[PDB]
Structure formats: structure tokens, C-alpha cells
Amino acid sequence: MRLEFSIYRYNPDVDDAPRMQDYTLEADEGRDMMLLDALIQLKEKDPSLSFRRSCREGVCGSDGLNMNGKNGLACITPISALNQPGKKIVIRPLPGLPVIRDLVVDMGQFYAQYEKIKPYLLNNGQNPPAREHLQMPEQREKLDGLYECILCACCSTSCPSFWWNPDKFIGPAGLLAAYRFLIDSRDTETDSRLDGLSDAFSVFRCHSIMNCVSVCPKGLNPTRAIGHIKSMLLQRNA
Amino acid sequence: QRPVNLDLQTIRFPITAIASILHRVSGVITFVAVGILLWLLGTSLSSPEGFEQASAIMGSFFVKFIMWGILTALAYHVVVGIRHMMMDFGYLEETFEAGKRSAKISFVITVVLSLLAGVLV
Amino acid sequence: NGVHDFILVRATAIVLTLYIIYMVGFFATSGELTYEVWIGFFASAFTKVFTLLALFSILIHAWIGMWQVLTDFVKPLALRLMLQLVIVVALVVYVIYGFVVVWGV
Amino acid sequence: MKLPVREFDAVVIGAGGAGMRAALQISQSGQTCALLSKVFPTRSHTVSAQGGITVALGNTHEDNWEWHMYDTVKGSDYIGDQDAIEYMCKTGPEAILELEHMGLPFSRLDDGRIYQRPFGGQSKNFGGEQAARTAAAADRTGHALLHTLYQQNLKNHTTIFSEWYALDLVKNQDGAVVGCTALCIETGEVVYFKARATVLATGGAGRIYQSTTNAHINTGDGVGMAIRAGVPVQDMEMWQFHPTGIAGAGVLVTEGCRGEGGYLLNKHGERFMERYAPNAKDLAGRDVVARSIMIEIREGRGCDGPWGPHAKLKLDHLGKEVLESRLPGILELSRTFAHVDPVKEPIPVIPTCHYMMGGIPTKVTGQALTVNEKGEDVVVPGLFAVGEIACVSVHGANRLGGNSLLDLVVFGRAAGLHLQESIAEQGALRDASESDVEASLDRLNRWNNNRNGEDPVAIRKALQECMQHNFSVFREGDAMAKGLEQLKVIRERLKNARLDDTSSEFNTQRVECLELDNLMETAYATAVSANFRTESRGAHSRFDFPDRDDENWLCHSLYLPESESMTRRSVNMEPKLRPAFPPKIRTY
Ligand SMILES: Cc1cc2nc3c(=O)[nH]c(=O)nc-3n(C[C@H](O)[C@H](O)[C@H](O)COP(=O)(O)OP(=O)(O)OC[C@H]3O[C@@H](n4cnc5c(N)ncnc54)[C@H](O)[C@@H]3O)c2cc1C
Ligand code: HEM
Ligand SMILES: CC1=C(C(=O)Nc2ccccc2)SCCO1
Ligand SMILES: O=C([O-])[C@H](O)C=C([O-])O
Ligand code: SF4
Ligand code: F3S
Ligand code: FES
Ligand code: NA
């Protein structure tokens, strides 16, 4: 069976602006493949097509794309979930980020917000443990749904508030990470952290639009995380 | 300088995202509406003649329309603002499923109020 | 700061909701809207107070709201501060014009 | 110099688990250090790691680092250097506890300590009852580890050159490695990273096979680079085929499945592992469990289906509550790539190419080794290697599950701890001339000039197929000699292969071409090696020499890149803190 794709192209050494190019691929009828299988093959036909990928199993976060209007990972989105009668499969870069080339976006700003929330354990060193820090399975439970984040950018690049203020609003991904250290029982710097999220933009630009949740390839929920952050901010500063 | 993909037509938006953008618009409308509604109130109170003039304004079909719109936008902003606030106090879940559901129930509650606003006008 | 903005919006929202309940309440239970029952409702102290209270609430609530909206879309500084000037003045006008209407009834 | 020169005390090529522990450790010792990576550090293959880290913490039960040393030496089929395995197993506990202090989110026992699960080839009392010493975070342990080490390199303000592809090592006129040339993927700029220590941490090379658990980025880059610089590789024939890769996909399900109580079934519903390994059963050594599944299929007792030939991994008996808590990662992996729900129905699984036991020979310090004309070891000044690209060797002929993550942390950290003594020991090194650097660029220039040659796609497909057929779980001298003949052919084709995309702004084609060169030297080094070793040890399994030959092959094999021949190196059997374990017959 025949598949058609409309794929975003751009090279600054060649292209004046970005353009949609058409592609056809002969696929096995009885087999279903992933979008990444299709992209890999299209690069055998057209070597100039550039895109990120690694793990091919939806763990590393490399191949976040806007597919038929919605963010996801190519490596885990089946062709069958995209393919419709008489309509092309429309592949475009993640929204709101500078396009480097074709389907590759400069993740700079996405990382920079991540760095801004101090995503590392901060333990003052007082009452140090004999061996490992002791964490009851109860408290470790609070990290589930937060530490699994793959920094794929799907959520943030689907958040309007992030579009409008990508360098002032932390974004869903960032805020998820923030909460990952806010409730870690091994992190002692909770107050210090909160005091750095009290301004108008860092956290409060989130308006529960909920684009973040619907797109997360790992089914996490940044909304609920941000909810708990706001909670703590009121608890502290109100 | 580099290009970005921000063509809003090339992007799917779920129902909660629509619900949100309409809350933002409905707010901006309701802002201008208060001035209009105050100006109308001012007239309808200044003298017995002012009031008759305001009933006459309200009689115009074109006004009845703008008035119904104004009250529809307000009714929306309130129902979808109460949804928002309920979420903020934990009365609604913050899962994607509980989001879609309450958004729809917000559209239904709004239409009902929009009709009753049509009746009042 | 951010937390302050968040509480003020939601507080004024509650006040304004109670006011709307009160306005729609009267409107849906009065029948014929004669000049005399209209002015009678708006000459009542209860109504005058709740109205200005509501007008102050719109000052604060709308100002924050408008600010949020403007800092998402109006990027250049000059133009943004001009629009805020207009927007604030407008809201201040709303409260003052409100004071004029109801003091004179 | 007509190239930009960026000088550091140390250049770490690779930001996987081992690169990042090393970079972090070099950096805290007050030396300038550049961390390179062809992907963003957290996309490195380590993220895909699942089961956990094997280490005698002794939380689940009382444990002893010597028992773990025993398990490993035996596991290795007696060709793992025992001084090194001793260092690793003993240092282990402190080295891992360090990560827990870095914030790594380990799962927990009821009393608050790090969760440890049972895993392949783990026993109390030197070969006794089944132990549980694989510390884990659900089955996302590699993810947990990598992200923690990235965060730690963020905290510590490490200079990270994300998305730069290392081309080749630069040698001065004394035969010392003094950095490497690298291509910036984003911009196309080519630069010379000058250093007194060049640390290769470029992971494995699963992509020389047709079916592999490895990420697309595992192209044996460090093997290529080292071979082209005339640095020998060692034990390249030892290729771990993980028992439970998903049938028809290659995506790994963890050994922690069997460790949590899951077991392998054949078409008749017989738990065939009880026959193949009566003591350890399904938690036997990986090379043994591997072959056991293949013998089962190879004799008609495997099952088929849409997945191809496979054995079943039954998990449903552990209950929803335990699967969704302890193994939720394979749950998603199974549903996605096998269309099978492990809570209801067994996962289809076939041994898949997983881990490269071979690599660049090293001291515990991380210093890279070569041999002189007499066969003795000499240090390669200014070159180091850690992680999967290293052959320390702590794994010998078969690696234990959860011992690779330990490898990364322990030797990564060790390479950093010891870097100052290592630089002082090798003395100052002479500057690279402009021709020395130019030589590193020869490989890249060839591709940038070849417009009309061969399609590299077909060259790759040829390569992987050749390995799959001729150098798999089972091997014979006949097929191996023919396999090597075709590789000489394919390697010829590659010298005339064409680069089809000419651009500079993020040209992924150029990279994937350069990768192919590395796939070649790695497949070749493996092929020449497997032919040379006329015995059956660990993962290496010949029909024509089915016996373990402790009298001729109790050694490492060494591929010499200049003369393209083979030779041997001593296994080390002098631990410092206990007597060695003597070789005996190894059965599970
Ligand atoms: C699915 C899976 C699960 C596993 N689970 C476990 C487990 O539970 N326990 C265990 O002990 N082992 C496990 N392993 C084994 C594991 O693969 C490795 O031991 C380990 O994770 C890789 O370590 P590394 O840092 O040396 O390599 P990698 O993590 O692959 O790092 C390679 C790095 O080198 C860089 N690089 C490569 N080429 C170049 C170049 N030329 N120039 C510049 N940089 C370059 C890359 O950018 C990358 O960052 C697992 C393996 C797989 C495939
Ligand atoms: C009566 C006059 C009112 C005016 C002029 C007004 C106007 C506005 C404006 C301009 C905004 C900007 C929000 C955005 O950017 O989307 C806003 C936000 C908001 N409105 Fe109002 N509104 C009024 C009444 C109400 C009422 C009664 C409620 C009760 C729920 C309400 C609920 C909210 C909430 C919760 C927000 C901010 C939501 C968020 O920050 O996520 N509004 N309003
Ligand atoms: C920033 C924000 C909104 C917005 O700007 N979103 C948006 C949606 C679609 C198109 C443009 C903007 S909607 C509710 C409040 O939060
Ligand atoms: O089973 C796994 O998760 C993986 O294959 C384990 C090791 O140890 O490498
Ligand atoms: S929450 Fe999900 S979509 Fe967002 S960056 Fe993390 S893994 Fe990606
Ligand atoms: S996409 Fe943005 S608005 Fe809040 S819940 Fe969502 S972060
Ligand atoms: S390829 Fe790594 S997640 Fe898609
Ligand atoms: Na190795």
C-alpha cells in the first residue's frame, strides 16, 4: 500500500523560507510500522532530509515531532494511527522553537528553563546518613510520575504560555522537574526553591490549558504537578 | 535569523485548549461590555425620560443582539471561570479526562444560560 | 509578585460572582420593568454598595486580567504601556462614573 | 594550524553513564575538561538501561562483596582479569551509594533502604543459594542513572559540547594521543580538541548486527577511531546475546522479569530452564540462557506467530500490582512493540545482540594499553577508555546482568580519581604538527569528495546481515571463514562509498556515513577474532571446537590493527585481598 507525506523542509544555505515537500513510500500492507521507520526509509530515497532519533523505543526523547497537528514521538507513533483516506501525513517541527534544519529544532530555550529550576538534589549535609539517605516507600512514591520525564519537549512546545514567553515562563517540562525536587525528601532546599518561583511568570503563566497532558509520550501530568507547586507557593507566600 | 513553526492552522487543539482561549476572549469582551453596560445604566437612571429612551434603545433588534452576545460572553466567562476555580481548590481533578468532561459540561451550562439570556432579551 | 496577583483575581471573582447572583436574581423575579421599580431597586443602599464594591472588584480583577493578556501579545514596550494607560484610566473611569450615577439616584 | 584549536586538560569523548561520571570526577579534581557527545547527553544509550545495578549493598539480605566477586569471575568464564573484578566488586558499594546521595531515585524497601532485586548469576556463599543484589529504580534504572549524572554535571558547571561528532584521534610524532578532531553537527565546523588526556567513552556497537537491543547511535565509534590510530582491541568475539529481546522488534525486556519471578516456557509449556540449568534455572548466566532458547527453537520446540520464532516469557502470575510497580517499563515496551499485555499473556522473546564485551584494553586507572614487538603491555600515552568501549576486563567472556552500570560508575570514577598521577607518569607530550591533525581529517575528506561511488545503505545492510548469519549465538569455522571473506569484499565497497548530502547545517547523512566506517572496523575486528579463538568460552560458541580449552585459551585475544593479525594477552589472576578463584568447570 502507498503512503503520502507532506514534510516540513528548510536549509538556510538553500531555502529562502520553509516549504512543504511531498513524499511517497511503498509500505507492506499486512505490516504496521512506526513513523520513525518511515522517516528512516525516506532518507534512503532522499539523503538530505535531516531529523533526530536514537533509542527508537520512546525512552531517549530525541524524535519529538508535530504529526497531523499533534506532538508525539516518531519512534512510538504507528503509521496506522496517522494514516487517513485521501489525506497526507503532515510532519512538521515542534511548535515555537527556532528551526535549525528541516525537522530539527534548537532546544536551547527548553534546556535553559530546565537549568533555571536547579534540577539537582540540594542537601545541606546536616544529619548525614550512615549509608544511603533513608527514603520510606511512601516518600519515594511521590517521585513517581515525575522522574520519568524524558526531556522530549512535546509538552512545552504545545503550551501557548510557553510560546508567548519561552524565556520567562518555565513551561510544563521545567515545572515537572521543579516539583520532582520540591517533594524529594532528600532535598532540603525547599524554601529557597519556592522563593525563586514567586514572580509573575515562572509558575503562574500556567493557566491549565492542558495541552501538556494530552501529548506526553510518557503520560505524565505537568498540570497536576504545577497545581501542587502553586499550592506550596500559597502555603508559603500568602 | 531563523524561522519558527507557529502557524496555528497546522496545529490540533483539544477541547480544553479551545475552552481556555474562549475564556481569554470572553474576558476581553466583558471588559469593554462593562463600559457599555455602565453607560446604558447611567442613561436609564438620570431621569424618567432617560429610562424610556433606554427601553427604546433596548427595543432595537440590533441592540438586542449585541446585548445577548455581551451576556453570553459574560455567562461563559463566569461558568468557565468557576470550573477553573474549582480545579484550583481541588473540587475537580487535574487529569486530562476530568478536563475534557468539565469543559463540555461548561459549554452545556453556558448554552442553557445563553438561551435564558435570549429569553430575558 | 505572582502569588498576590493570583489571590486578588480569585477573590474579586468571588465578590463579582455574588454580585451577579444578586443582579440576575432581581432581573429574573420582577416581571414588568417599570421605571419606578427599577429606580426603587437602585435607590436602595444595599444595591448602591454592592454595585460600587463590584466596580472596585472589576478595577482590580480586570486590571490583572488585561495585564496578563497584554504581556502575552503586545511585545514592544512603548505600545504596551500606552495600552495599559488607556486600560487603567478606563477602569478608573468605570468606578468614578459609577460613583456619579448612583450618588445621583 | 588552519583549524580552530580548543585546549583542555582532558577531553571525554562520550556523555553516557561512564563519560559523565568520569567528566564529573576529573572536574572536581580541579582539571579543565571537555565533554563531547554526538547526541544530547541524556539520549545516550544508558537511558535505555532497565534492570539495575548489581552491587553488594546487602539491603535485601546480608551480602558480601567476595560472593559478588565469585559470581563475576565464574560469570566471565574465567577470562575476566581478577585484580580488576576485585577492585570493582569491592569499591562498588561506596561508588553506588554516592549516586544515591546525588539524588538518583532508587526504589525502596519498607525500612527505607535501596531496593535490590534478584538477577542472573547471583549467589550467596560462593555458588550457593540465589541472591538479590541488583539495586534498581523500577525497571527504569538506566534512565534514573543517566538523568542524575546529567543533573550532576549541570550542578558542577561541566563544559559540555552537545552534538559534536568525534572524527578521529590525533597522534603526535611520538605515537602519543594528543586529542581528536571533531565535527560540530549543528554548524558543520571542524575543530581540533587538544588535550593531555583523551578519554574514549563511546559505548557499544550493537548495530553491527541486524537485530540488536542497542540504539541507532551504537556504531562502535571508539573501536573505529582506536583501530585507525593503531591501538589494539581485545576480546572482540565476545558478544553478549541477551536472552529476552522482544521477538521481531529487538527491544529489550529486562532480566528483572525473571528476577521478579518470571520464567521461560517453550511450545509444550515446559519450563525448559530447569533442565538446562538445574540450580540457577531461569536466572542462569546469559550466554547459557541464550543458547538454551536457541536449542529449543533449533529443535522445533520454539513457537511461531506474527513475531517469528521465539520462546515465551510468562509474567502474568506475579499480579497486576507487582508488574505495574516493579516492571512498568517493560509493560509499555511489550504492549507497544509486541501488541501483548504481560499481565494477561506471556511476552514473545528471542536472544538479541546486546553488549560488547570487547573493546580497548585498559588498566584500572582507565589508561589504554598496547603491546610492543615482544608482546608486553605498554601504555598508550594520552589515551584512556571507560565504559562499554573498554575491555578492562571485568566481564571476560560473559557479563553479569547489572554489572555494566557498575562498570561505568566504578571505572569512570576511577579514571578521574587517577588522571593526575596518569598525566604525571606519562610526562609532557610533544605538540601535534599540522600534518598530524590533517591525518585525522583524511577519513572525513574522502566522504566529502566521493559523489559517484556506492550507496552506503546497501553496504550497511550487507554488513549487518553478514554478522547476523555468521557470528551469532552459534558459530562454525566454515561459515566464519566465508563471513570474513565477504567482509573483506564489503570493506572494499566502503572505501568507494558516496556521501549523497553535501550540506553543513545539521547534515545527519554525513554523520551516519562516518558511523558506517566504525561499523566496518568493529565488524571486522570481531570477525578476525572469532576465527582465531578455537574454543568455546562464554558467549563464544563454536561447533567445531565445542570444548572450553583452558590449556590454550585461558587468555584474552588481541587484534593488532597494523598487521591485521591476532595475538594473546594474559588474564590477571592475582587479587590483592583474597586468593584467586581457580578455573573449574562452569555449569548453572
Ligand atoms: C535496553 C538495554 C538495557 C540495559 N540494561 C542494563 C542494566 O540494567 N544494567 C547493566 O549493568 N547494563 C545494562 N545494559 C548494558 C548497557 O547498554 C551499557 O552497559 C551502558 O548503558 C552503556 O554505557 P556507555 O556510557 O559506555 O555507552 P553509551 O551510554 O551508549 O554512551 C555513548 C556516548 O558516546 C557518545 N559518542 C559515540 N560516538 C561518538 C563520537 N564519535 N564522537 C563524540 N561522541 C560520541 C554518544 O553521544 C553517547 O553519549 C543495558 C543495555 C540495553 C541496550
Ligand atoms: C465582571 C467583570 C469581569 C471582567 C471585566 C473580567 C475580565 C477578565 C480578564 C480581562 C481576564 C484576563 C484572563 C486571560 O488572560 O484569559 C480575566 C481572567 C479571569 N477571570 Fe474574569 N472578568 C470578570 C468577571 C469574572 C468573574 C465573576 C469570574 C468568576 C469566576 C471571573 C473569572 C476569572 C478567572 C479565574 C481569570 C484568570 C484565570 C487564570 O488566570 O487562569 N471573571 N477576567
Ligand atoms: C495564555 C492563555 C491563553 C492563550 O493565550 N492561549 C492561546 C490559545 C490558542 C491560540 C493563542 C493563544 S487561553 C487562557 C489563559 O492562558
Ligand atoms: O535486563 C536488563 O534490564 C538489561 O539487559 C540488564 C543488564 O544488566 O544489562
Ligand atoms: S512530561 Fe512528557 S512530553 Fe513533557 S518533556 Fe517530559 S516526557 Fe516529554
Ligand atoms: S500546556 Fe501550558 S497552560 Fe498549563 S496546564 Fe499546560 S502548562
Ligand atoms: S527515538 Fe529515542 S524516543 Fe523516539
Ligand atoms: Na566492553
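Every residue gets a Cβ built from N, Cα and C, even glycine.
A sphere of 10 angstroms centred on the C-beta of D:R286 (active site, proton acceptor) encloses 25 other C-beta atoms. The active site, proton acceptor feature in Swiss-Prot is assigned to D:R286; the stated evidence is experimental evidence.
Per Swiss-Prot, the feature FAD binding site maps to D:14-19, D:37-52, D:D221, D:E388, D:404-405. According to its DSSP assignment, D:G14 (FAD binding site) is coil.
Secondary structure from DSSP puts D:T254 (substrate binding site) in coil. Within the same chain, residues at least six positions away from D:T254 (substrate binding site) with a Cβ under 8 Å of its Cβ are D:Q50, D:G51, D:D139, D:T244, D:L327, D:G329, D:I330. The substrate binding site annotation in Swiss-Prot covers D:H242, D:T254, D:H354, D:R399.
Annotation of the published mutagenesis D:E186 to M in Swiss-Prot: Allows recovery of protein cross-linked to SdhE, SdhA is flavinylated; the original residue is retained in the structure shown. For D:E186 (mutagenesis position), other Cβ atoms within 10 Å of its Cβ number 16.
In Swiss-Prot, a published mutagenesis experiment is listed as D:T187 to M, annotated No recovery of protein cross-linked to SdhE, SdhA is flavinylated. Under the DSSP three-state reduction, D:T187 (mutagenesis position) is assigned to coil, being neither helix nor strand.
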By Cα-Cα distance, the member of binding-site residues D:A18, D:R43, D:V47, D:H242, D:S404 nearest D:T187 (mutagenesis position): D:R43
Using Cβ atoms and a cut-off of under 8 Å, determine which of the recorded positions D:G14, D:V47, D:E186, D:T254, D:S404 neighbour chain A, and list them by sequence position, or give 'none'. D:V47, D:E186
Recorded positions D:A18, D:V39, D:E186 vs D:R286 (active site, proton acceptor), shortest C-alpha separation belongs to D:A18
So what sits near D:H242 (substrate binding site) in its own chain, CB-to-CB under 8 Å and at least six residues off in sequence? D:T213, D:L252, D:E255, D:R286, D:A290, D:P351, D:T352, D:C353, D:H354, D:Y355
What's the longest C-alpha separation between any two of D:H242, D:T254, D:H354, D:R399, the listed substrate-binding residues, in angstrom? 15
Say you check the Cα of D:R399 (substrate binding site) against those of the binding-site residues D:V39, D:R43, D:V47; which is nearest? D:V47
D:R43 (FAD binding site), DSSP three-state class -> helix
When the Cα-Cα distance from D:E186 (mutagenesis position) is computed for each of the binding-site residues D:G14, D:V39, D:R43, D:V47, D:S404, which gives the smallest value? D:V39
Beyond the listed site residues D:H242, D:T254, D:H354, D:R399, identify every same-chain residue whose Cβ lies within 8 Å of the center of their Cβ atoms for the substrate site. D:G51, D:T213, D:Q240, D:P243, D:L252, D:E255, D:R286, D:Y355, D:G401
Can you count the other CB atoms that lie within 10 A of the CB of D:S404 (FAD binding site)? 27
Highest Cβ count within 10 Å among the binding-site residues D:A18, D:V39, D:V47: which residue is it? D:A18
